[PDB]
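Have a look at the structure below before the remarks.
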Amino acid sequence: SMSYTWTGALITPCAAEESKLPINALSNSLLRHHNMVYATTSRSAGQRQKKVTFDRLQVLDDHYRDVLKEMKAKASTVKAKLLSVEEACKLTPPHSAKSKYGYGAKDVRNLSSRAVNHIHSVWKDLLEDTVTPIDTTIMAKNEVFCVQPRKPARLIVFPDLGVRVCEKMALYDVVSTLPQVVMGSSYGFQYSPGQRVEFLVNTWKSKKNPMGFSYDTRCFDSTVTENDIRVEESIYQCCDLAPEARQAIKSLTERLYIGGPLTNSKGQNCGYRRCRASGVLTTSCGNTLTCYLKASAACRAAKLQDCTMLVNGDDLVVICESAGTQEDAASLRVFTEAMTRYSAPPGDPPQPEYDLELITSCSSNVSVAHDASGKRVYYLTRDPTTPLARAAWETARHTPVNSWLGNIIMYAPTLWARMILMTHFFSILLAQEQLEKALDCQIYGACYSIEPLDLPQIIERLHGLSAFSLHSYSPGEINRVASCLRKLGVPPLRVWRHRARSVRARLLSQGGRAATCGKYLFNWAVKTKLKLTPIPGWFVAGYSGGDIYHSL
Ligand SMILES: CNC(=O)c1c(-c2ccc(F)cc2)oc2cc(N(Cc3ccc(B(O)O)c(F)c3)S(C)(=O)=O)c(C3CC3)cc12
Ligand SMILES: CNC(=O)c1c(-c2ccc(F)cc2)oc2cc(N(Cc3ccc(B(O)O)c(F)c3)S(C)(=O)=O)c(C3CC3)cc12
């Protein structure tokens, strides 16, 4: 079965699209090599269509069915509630795509009768009809990258706002609670970055002769079959559910999750989907379960010993007991063959690693630094090229999501986040007096409204107090950052050190929460260090593409 079928009608844009990096008076202070940065547009949608369109064969063995049965047994202990309309409405983002039926995200959040009324009728229709395919819009994503020796736009597929609210009613409690019960410590989204590092390190140490590898499936969403989506439904149905919820889950599976027609922004028919939709509520939970099922079964087929898996979305790492270097390489070949039989072939073949730091997953690697006491601290980092490119875009253009803010929160302990992102944007915020203004950002796919002044308390909680005192970074980490700065024409770290002194002094001058930001975020910038004492529902699950929002 083909992941997609196309009519030939184009994937059209809704708003205007810029590909060229916008420039303002602040741009050159961050990034000089402007022509290296670009945003994807619908012009490249054709190229992406060819990538994501292929046939899927699936061969399912006993290992696969043995793991599914075990997953079902754990799912049978889960009790999930139906959300009310009001509750589901409050989870809708303010800038979520408006309905085609005359109401938008702000109407939903307000509980206006027109919105609430349409929602009730969509809900009723789901309960009464379990066969009619539900429409979806297909759009090209506008995302910023650095050129590499251009990527075509990614595609988002999502149903109408009324349906998305009904998904929350039926499934929000399920996708929030089920994954951790079924997958235990292997469900990646339960961890803060700090807890994640601690788990990777403790897992690595729990093995006598440790071996680990990342496994990255080629275009995962397209690899997901009707079988996979039905199996996924059968897991949800093991839950203790309200009758309306059972019916609505079955209905959404048959009518939406399994597949359906694709309509462009101008209302024309683009084709038909028979794989995972990227923009529905179950996208993250479905992918994680499916990746866990296939991967756990693959481990057994390859006879890997004492496996510990870590899964979030389509991203996967396994840490296990080495059988010897030659025997490990053979077992990974078998692992890959099984995953391929299950329809999930790798992009690049997996490689066994015998140091935790040589494993790359979710674009991130573990690295080492030292705190104020001098004790080694592990933390997660990545190549700063994409975050910096996006920082440059957001310096000249206000965007829906503030990637700079997300990156500061998620990568707060890193050299590049602390010296560059924190310095640059706090300076921008000071000049406009916008320190107390709440900003939208994405954490694990979910949208959060956060005031910049709350970063110290947020950072402390996700990474620990050590994130404000790390020094003596690895030579490899330093060189990767410096190299990236030269590549993009970003000023070197010594210049940022100078700018940070100014930003800190300005923050302190204002007192209050601002002074707190100056004290904790920029303590790395001065010789006479101030002694850092403590300062007086964020990680349940992942919701990528799931239209989820939280405030405070
Ligand atoms: C199975 N892979 C892992 O679980 C992770 C490893 C890993 C690396 C090496 C190794 F050997 C083992 C594991 O690193 C990670 C770093 C992140 N982060 C970055 C980040 C990546 C993507 C998004 B996105 O799509 O929403 C995001 F929001 C933040 S973060 C905030 O720092 O924790 C994550 C987050 C949950 C998605 C996972 C892993
Ligand atoms: C200690 N207080 C300081 O202000 C620091 C001085 C310094 C030294 C002498 C002097 F006269 C003035 C300042 O150098 C530092 C180096 C770092 N690192 C990062 C880093 C910063 C800049 C460059 B640069 O472009 O050469 C670099 F190569 C690496 S590191 C080796 O990993 O710990 C840090 C990290 C943030 C805590 C602090 C300082």
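Using Swiss-Prot numbers, chain A covers 2420-2568, 2573-2959, 2968-2983, in order.
Backbone N, Cα and C atoms are what each Cβ position is placed from, and that goes for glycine too.
Now, the feature entries from Swiss-Prot:
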DOMAIN    2633-2751  domain 'RdRp catalytic'
MUTAGEN   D2639 to C, G or N  Complete loss of RdRp activity
BINDING   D2639, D2737, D2738  Mg(2+) 2 binding site
MUTAGEN   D2644 to G or N  Complete loss of RdRp activity
MUTAGEN   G2702 to D, L or R  Complete loss of RdRp activity
MUTAGEN   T2705 to V  Almost complete loss of RdRp activity
MUTAGEN   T2706 to C  Almost complete loss of RdRp activity
MUTAGEN   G2736 to A or C  Almost complete loss of RdRp activity
Key: the domain 'RdRp catalytic' (2633-2751) - residue tally per DSSP class, helix then strand then coil   = 54 helix, 33 strand, 32 coil
Task = Could you tell me how far apart, in whole Å, the Cα atoms of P2568 and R2573 are, given that 4 residues between them are missing from the model?
result = 9
Message = Spatial neighbours of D2639 (mutagenesis position) among the mutagenesis positions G2702, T2705, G2736, defined as Cα within 10 A: which are they?
response = none
Inquiry  = Please list the recorded positions from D2644, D2737, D2738 whose Cβ falls under 6 Å of any atom in ligand 1.
reply    = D2738
Ask   = So what sits near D2738 (Mg(2+) 2 binding site) in its own chain, CB-to-CB under 8 Å and at least six residues off in sequence?
value = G2611, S2637, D2639, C2714, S2784, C2785
Key: Chain-internal residues near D2737 (Mg(2+) 2 binding site), provided their CB is under 8 angstroms and they sit 6+ positions away   = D2639, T2640, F2643, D2644, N2710, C2714
Query = Which of these mutagenesis positions has the least crowded Cβ, counting other Cβ atoms within 10 Å: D2639, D2644?
reply = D2639
Key: Other C-beta atoms that fall within 10 angstroms of the C-beta of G2736 (mutagenesis position)   = 22
Message = Given that 8 residues are missing from the model between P2959 and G2968, what is the Cα-Cα distance between those two, in Å?
response = 19
Message = I need the neighbours of the Mg(2+) 2 site defined by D2639, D2737, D2738. Which other residues of that chain put their C-beta within 8 angstroms of the C-beta centroid, in sequence order?
response = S2637, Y2638, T2640, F2643, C2714, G2736, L2739, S2784, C2785
Query = Reported as an integer number of Å, what is the Cα distance between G2702 (mutagenesis position) and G2736 (mutagenesis position)?
reply = 13
Key: In the chain carrying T2705 (mutagenesis position), residues 6 or more apart in sequence that have Cβ under 8 angstroms from it   = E2590, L2594, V2598, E2655, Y2680, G2977
